[PDB]
Amino acid sequence: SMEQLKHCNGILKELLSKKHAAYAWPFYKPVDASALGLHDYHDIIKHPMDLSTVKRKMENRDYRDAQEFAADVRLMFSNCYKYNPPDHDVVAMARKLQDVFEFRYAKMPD
Ligand SMILES: COc1ccc2c(c1)C(c1ccc(Cl)cc1)=N[C@@H](CC(=O)Nc1ccc(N3CCC([N+](C)(C)C)CC3)cc1)c1nnc(C)n1-2
């Protein structure tokens, strides 16, 4: 399953690519709560995640298996859904990028 981790690296590169940039861009770097005017972000979200952090962990070889990679990507999306109202534009962007992630992850070789 070095081959599964290589497939995961391929997914990450697709999520960061210009093809999906219209809805992926909020997830590129950690949420900057003071830059967005959010006073309570870190009171609600105890474990932040974003694509730059997933990339650093992949480059460092911190992932023991594909399931750990999926847990981080799904955490990133879940924090967005937890913090925001369900009709919010950033939740619509999260769902569009999650559609791409779940479809590619499901096609991973066993
Ligand atoms: C680099 O920019 C970023 C990075 C991370 C996140 C965000 C933006 C964005 C983001 C927002 C909109 C769009 Cl279209 C796209 C993204 N959202 C942030 C979260 C955020 O800010 N939410 C937010 C929600 C509601 C309000 N209020 C506006 C005033 C209203 N009023 C009644 C008039 C008083 C009440 C409701 C304020 C803030 C975020 N969350 N995850 C990620 C990733 N993000």
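Our numbering is plain: 1 for the first residue shown, then up by one each step along the chain.
This entry, so its header tells us, was determined using X-ray crystallography, 1.7 Å.
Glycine is treated like the rest: Cβ placed from N, Cα and C.
According to Swiss-Prot:
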- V31 to A (Swiss-Prot position 376): Abolished binding to histone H4 acetylated at 'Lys-12' (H4K12ac) (MUTAGEN)
- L36 to A (Swiss-Prot position 381): Reduced binding to histone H4 acetylated at 'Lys-12' (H4K12ac) (MUTAGEN)
- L38 to A (Swiss-Prot position 383): Reduced binding to histone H4 acetylated at 'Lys-12' (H4K12ac) (MUTAGEN)
- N84 to A (Swiss-Prot position 429): Abolished binding to histone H4 acetylated at 'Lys-12' (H4K12ac) (MUTAGEN)
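DSSP classifies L36 (mutagenesis position) as helix under the three-state reduction.
For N84 (mutagenesis position), the number of other Cβ atoms no farther than 10 Å from its own Cβ, over all displayed protein chains, is 13. Remark: of the mutagenesis positions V31, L36, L38, the most isolated position is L36 (fewest other Cβ atoms within 10 Å of its Cβ).
Note: the CA-CA distance between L38 (mutagenesis position) and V31 (mutagenesis position) rounds to 10 Å. A coil conformation is recorded for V31 (mutagenesis position) in the three-state DSSP classification, outside any helix or strand.
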